[PDB]
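Peer 1: Before anything else, here's the structure in question.
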Amino acid sequence: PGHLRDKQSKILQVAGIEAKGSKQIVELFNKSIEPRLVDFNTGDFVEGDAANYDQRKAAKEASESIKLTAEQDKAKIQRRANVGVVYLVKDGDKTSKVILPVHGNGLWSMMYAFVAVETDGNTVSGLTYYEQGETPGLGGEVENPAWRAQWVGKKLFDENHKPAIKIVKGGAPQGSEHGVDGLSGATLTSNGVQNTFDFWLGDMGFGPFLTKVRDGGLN
Ligand SMILES: [Br-]
């Protein structure tokens with residue numbers, strides 16, 4: 001019952017790497033993905049066994065996490081681990097993108113996603129939810145391939161480098177660099193997706209890390 005295989009498959013998917021079957025999943029993951037540990041506060045890489053680090057476990061350990069204050073806790077995740085794992089996508093020795101795990105509360109469930117970000121630290125190349133428990137046909141449509149496709153090319157930050165992603169009720173404008181369509185008939189799940197990015201792009205999330213990525217830190 002190791003569903004770390006589904007997690008590896010989802011990381012490969014959002015990275016744009018086609019893999020079919022459990023054997024090919026592991027082989028391509030080992031060839032092309034480099035898990036790394038990141039200190040959230042500084043954005044620096046840290047030493048440690050990134051492949052076996054359990055961020056969910058750390059997030060509830062007194063010595064490994066912090067309680068978020070009510071004002072900080074935009075995504076309603078209650079606590080944040082000190083250290084997170086990210087997944088570098090490798091093309092030879094070059095890093096072509098970085099996959100970030102994010103999570104936040106929906107209407108019924110804690111929703112966990114991977115977001116693939118280019119080496120400008122701003123442009124999204126892929127999004128996939130890998131654990132969510134919203135209602136099938138309503139909030140569960142965060143898994144719809146057409147909704148995920150809308151994220152490609154969107155920018156996380158504006159030119160003041162402040163978080164700018166918006167989940168737009170009724171649908172985003174055609175020209176929008178920052179707007180993504182909300183889920184029709186499921187506004188409350190949609191607000192949870194919004195809150196997830198509000199937290200994870202800010203100062204208590206991957207904000208510091210994505211500043212380092214922007215300034216050339218992955219190559
Ligand atoms: Br966390």
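All positions are counted from 1 along the displayed chain.
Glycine too: its Cβ is placed from the backbone N, Cα and C atoms.
Reproduced below are the annotations present in Swiss-Prot:
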- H178 to L (Swiss-Prot position 216): Decrease in FMN binding (MUTAGEN)
- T187 to L (Swiss-Prot position 225): Loss of FMN binding (MUTAGEN)
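For each feature listed, report its degree of burial, its nearest neighbours and the pertinent distances within the displayed model.
Peer 2: Here the Cβ of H178 (mutagenesis position) has 16 other Cβ atoms within 10 Å, regardless of which shown protein chain they belong to.
Mapped onto three states, the DSSP output places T187 (mutagenesis position) in helix.
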Peer 1: Can you grab the distance from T187 (mutagenesis position) over to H178 (mutagenesis position)? Cα atoms, rounded to a whole Å.
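Peer 2: Between the alpha carbons of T187 (mutagenesis position) and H178 (mutagenesis position) there are 18 Å.
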Peer 1: 10 Å Cβ neighbour count around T187 (mutagenesis position)?
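Peer 2: Here the count is 16.
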